[PDB]
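To start, the structure under review is shown below, and the notes come after it.
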Amino acid sequence: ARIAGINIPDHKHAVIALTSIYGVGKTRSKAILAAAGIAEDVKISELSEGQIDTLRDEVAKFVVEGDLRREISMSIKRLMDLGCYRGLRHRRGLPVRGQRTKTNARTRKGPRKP
Amino acid sequence: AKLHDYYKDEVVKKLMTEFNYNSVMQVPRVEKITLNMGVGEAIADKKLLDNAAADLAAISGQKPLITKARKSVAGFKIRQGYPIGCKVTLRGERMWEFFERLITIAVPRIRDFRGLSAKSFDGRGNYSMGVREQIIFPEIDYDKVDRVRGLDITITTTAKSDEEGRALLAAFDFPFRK
Amino acid sequence: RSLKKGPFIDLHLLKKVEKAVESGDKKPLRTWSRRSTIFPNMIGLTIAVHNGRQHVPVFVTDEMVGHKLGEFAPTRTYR
RNA sequence: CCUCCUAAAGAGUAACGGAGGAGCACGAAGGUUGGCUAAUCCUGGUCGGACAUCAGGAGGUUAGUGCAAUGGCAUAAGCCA
RNA sequence: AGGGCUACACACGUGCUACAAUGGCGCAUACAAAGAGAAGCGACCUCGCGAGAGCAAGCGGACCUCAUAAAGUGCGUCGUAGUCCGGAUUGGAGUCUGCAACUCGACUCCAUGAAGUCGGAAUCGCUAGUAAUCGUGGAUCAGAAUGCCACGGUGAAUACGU
Ligand SMILES: [Mg+2]
Ligand SMILES: [Mg+2]
Ligand SMILES: [Mg+2]
Ligand SMILES: [Mg+2]
Ligand SMILES: [Mg+2]
């Protein structure tokens, strides 16, 4: 089921499947179950109607999918358009966590640019 | 004629006093929705067009009108034929009925909608805005659908000015943003 | 920015910036306390932050507060 | 061999005068019946931006014409079935 | 005083962690050595998701503290998937050390979840409690160890021959 949108995890346990929802990890997923009244081993797919209904209803609290990936980029901009070292880093494809650039950074900049 | 009736009834008179028109046979009416969904690309795939077709035929209650190429000298390329989309205007009944599935189940079936544009107007007074992305509304298997979509929509009212174009639509349930 | 509880800043900028609050905006503020957090009192004020070379025309802004006057003045010259 | 100028407002006229094309192409690109009308710009529209398709306005043979040029073409000689 | 030595389009050496099922994850749970400590180690209980904070005992130390070893063993789950693999990156919010955490600290929480599917030519160490693998302590030190020095658990293969 859409649950939060598109994402339709099946077979996998409710917990490990719920995580598929863009914006939740082992924590948010493991809690949403009990909080809603669902086991862990329970297969989201095999689950009965209500056993999937509450999910959506409760996951509506925390932000997910779009909104997240959406506003998440806004926060990145807020500082970029600001002009602080942080933002400045992004508009330069350089690490903000204060790492070393002279070496190791392929994840930030990318593969060699010889 | 669901919304249609509402027009003559609620609307019209509303404008007849807000615009003080002399004759009822003047009050701007709803002059067919147009739609389009310019498939563009096509060229290589071509299938994304037929898909866009049904994907369009789904929305509109009629049959998609696959267009061609006017210039045939597109900057990109494109030849004389080279299909690029499918307008598919609306017909009175289906038109207003569509004006229903829309504004009530289209814009409402948002994606992140928090207000509709108010400048989609024109000169003579005709609004036309592109959904930017097919809201996946009542389409063949909402989830089991074709890759994205996105299309345009033009109302083209019989108004003489965008100003008056505001009354219309707004006289209905046009989401807008104020 | 981790400072647990208590937005820290240098006494210098404080006594100086406060004067700006009343006297109103005017000339910049030659300061080296780039490690001091920006406050809403200096909001949109004419300040100046060092960076090894010299000072830079730093002006406070709305959201530009919980930050340090330094994270707005780049130091190292790069191409 | 074809088109324009030279050619002096009928035809026609020269040069190692100035310019450019033909040696084909279509069973439809022919016949007919029925229907249609551009180019270009302005405004507004998902991805569409200089220009893909959609909408409205201005505009009016500035489009189009299988291939040169001249002449012609809207009752279309242009376009679709 | 502030900045720089932490610059980054690159290349080379030394390492850490991965590419998973001889594994991951949950719960239960067994065995060790060697060391450190009054401007320190700091329990107990209280609060906190956690880092950590409050109160405050004990120990200058085979008394107390750092300190409830990991692999492992049982059960269960996963099902060979770029996958409950792997964690880089980054975003939001915090703890603490010190005047002072922008430049440039360590760590915690939620979220994000890249490359990576065992690596060319070439090349390194190791002959036994060794290699491999798994944890533990210390020096320096307010606070920045995958480095260095050191400790113990488990525990191989192969050696005709020059
Ligand atoms: Mg003559
Ligand atoms: Mg004559
Ligand atoms: Mg150095
Ligand atoms: Mg110590
Ligand atoms: Mg230490």
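All residue numbers given for chain A refer to Swiss-Prot; the residues shown span 2-115 in order.
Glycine too: its Cβ is placed from the backbone N, Cα and C atoms.
A:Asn105 to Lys appears in Swiss-Prot as a natural variant; the accompanying note says: In PW097; partially suppresses a rimM deletion. Annotation note: A:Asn105 (variant position) sits in a coil segment as assigned by DSSP. Taking a C-beta cut-off of under 8 Å and a sequence gap of six or more, A:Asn105 (variant position) has no contacts in its own chain.
Quoting Swiss-Prot on the natural variant A:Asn105 to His: In PW095; partially suppresses a rimM deletion.
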